[PDB]
Amino acid sequence: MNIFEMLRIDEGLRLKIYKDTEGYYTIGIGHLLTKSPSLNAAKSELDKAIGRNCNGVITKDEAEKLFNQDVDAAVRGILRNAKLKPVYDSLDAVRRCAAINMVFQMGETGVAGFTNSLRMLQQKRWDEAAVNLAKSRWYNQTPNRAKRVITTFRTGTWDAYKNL
Ligand SMILES: CCCCc1ccccc1
């Protein structure tokens with residue numbers, strides 16, 4: 001398992017514009033197009049992202065290219081964030097994947113309220129961190145995915161992803 005396989009499981013793959021769990025236009029492997037309610041706005045964003053007139057549909061290769069870009073952006077975002085970088089650097093490889101997964105899903109503003117969880121992760125208090133992480137809108141709105149990510153933080157293993 002690696003971060004690409006993990007997020008591919010969590011986000012799926014859809015080649016036509018769809019609405020994500022929050023109702024936002026998205027495509028590919030969880031590539032957010034816009035938070036605007038306008039499908040036309042989403043189609044514009046898609047054409048801009050892909051560099052051709054897509055009419056709301058992309059190829060698998062195009063989806064995988066956006067995915068590579070998005071994963072890279074997520075990781076670089078962590079390394080540029082003064083709050084996140086030290087915790088990330090303190091983690092092992094498997095737990096780093098859990099970190100990237102969360103930032104991929106919610107961005108850095110979205111993890112802003114996780115100060116206490118970050119502290120527990122940095123301290124390697126894994127059970128405590130796991131309990132704290134579940135006290136979140138994140139957990140309540142996407143519990144199956146959050147449980148997988150939390151299990152990954154708790155154990156430092158891929159046990160939650162092994163049965164897909
Ligand atoms: C739980 C805080 C958001 C995810 C995260 C955890 C550790 C390091 C970077 C990012």
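If you're wondering, the header gives X-ray crystallography, 1.7 Å.
Using N, Cα and C of the backbone, Cβ positions are placed for all residues, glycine too.
Now, the feature entries from Swiss-Prot:
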| type | residues | note |
| --- | --- | --- |
| ACT_SITE | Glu11 | active site, proton donor/acceptor |
| ACT_SITE | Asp20 | active site, proton donor/acceptor |
| BINDING | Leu32, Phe104, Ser117, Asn132 | substrate binding site |
| MUTAGEN | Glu11 to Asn | Loss of 84% of enzymatic activity |
| MUTAGEN | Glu11 to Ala, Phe, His, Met or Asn | Complete loss of enzymatic activity |
| MUTAGEN | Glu11 to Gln | Complete loss of activity |
| MUTAGEN | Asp20 to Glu or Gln | Loss of 99% of enzymatic activity |
| MUTAGEN | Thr26 to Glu | Complete loss of activity at neutral pH; covalently bound substrate |
| MUTAGEN | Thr26 to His | Facilitates transglycosylation more effectively than hydrolysis; covalently bound substrate |
| MUTAGEN | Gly30 to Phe | Almost complete loss of enzymatic activity. The enzyme is destabilized by 1.5 kcal/mol |
| MUTAGEN | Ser117 to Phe | 10-fold decrease in enzymatic activity |
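Shown on the structure are the features that Swiss-Prot records.
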{"residue": "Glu11", "record": "mutagenesis position", "Cβ within 10 Å": "20"}
{"residue": "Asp20", "record": "mutagenesis position", "Cβ within 10 Å": "16"}
{"residue": "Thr26", "record": "mutagenesis position", "Cβ within 10 Å": "21"}
{"residue": "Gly30", "record": "mutagenesis position", "Cβ within 10 Å": "21"}
{"residue": "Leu32", "record": "substrate binding site", "Cβ within 10 Å": "17"}
{"residue": "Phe104", "record": "substrate binding site", "Cβ within 10 Å": "22"}
{"residue": "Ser117", "record": "mutagenesis position", "Cβ within 10 Å": "23"}
{"residue": "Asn132", "record": "substrate binding site", "Cβ within 10 Å": "19"}
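Spanning the listed substrate site, residues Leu32, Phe104, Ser117, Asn132 have a farthest Cα to Cα distance of 27 Å. Among the mutagenesis positions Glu11, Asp20, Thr26, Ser117, the ones whose Cα is located within 10 Å of the Cα of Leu32 (substrate binding site) are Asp20, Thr26. In terms of Cα spacing, the mutagenesis positions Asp20, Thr26, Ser117 all stay beyond 10 Å of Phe104 (substrate binding site). Proximity to ligand 1 at the level of Cβ atoms, with a cut-off under 6 angstroms, picks out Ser117 from the recorded positions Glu11, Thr26, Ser117, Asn132. In this structure, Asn132 (substrate binding site) is part of a helix by DSSP. Across the structure, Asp20 (mutagenesis position) and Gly30 (mutagenesis position) are spaced 8 Å apart at their Cα atoms.
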